[PDB]
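Q: Structure in structure tokens, see below.
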Amino acid sequence: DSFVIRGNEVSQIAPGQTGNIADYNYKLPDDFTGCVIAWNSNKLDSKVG
Amino acid sequence: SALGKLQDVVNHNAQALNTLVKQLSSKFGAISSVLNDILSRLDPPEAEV
């Protein structure tokens, strides 16, 4: 599953963690097995303005 | 105390049940003894342990 989030919210994609992206728009179970890979990319995402 | 044996069997049985029922209030190290509070004031990851 691939998407883009803000900087300080990468911590919320984890089993059992409550927040604003975890309880409202992307939620993974408590028995999750697998893993997450997040790499800062603001060289292709932030425009002037 | 002529009837010590019969009285003693009765008292031992009653005391055993009493201690078994009373020990439900003990916490055993958990933050609270009632299950409801544990499931109310804590997220599932910590409520498990």
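In order, the residues displayed for chain A correspond to 398-446 in Swiss-Prot numbering, which applies throughout.
Header says: electron microscopy, 3.2 Å.
Each residue, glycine too, has its Cβ placed from N, Cα and C.
This is the feature table in Swiss-Prot:
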- A:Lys444 to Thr: In strain: Omicron/BQ.1.1 (VARIANT)
- A:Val445 to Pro: In strain: Omicron/XBB.1.5, Omicron/EG.5.1 (VARIANT)
- A:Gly446 to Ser: In strain: Omicron/BA.1, Omicron/BA.2.75, Omicron/XBB.1.5, Omicron/EG.5.1 (VARIANT)
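Help me picture where these features are in the structure shown.
A: Of all Cβ atoms in the protein chains displayed, 5 besides its own lie within 10 Å of the Cβ of A:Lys444 (variant position).
Around A:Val445 (variant position), taking its Cβ as the centre, 3 other Cβ atoms fall within 10 Å, counting all chains. DSSP assigns A:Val445 (variant position) to coil, not to a helix or a strand.
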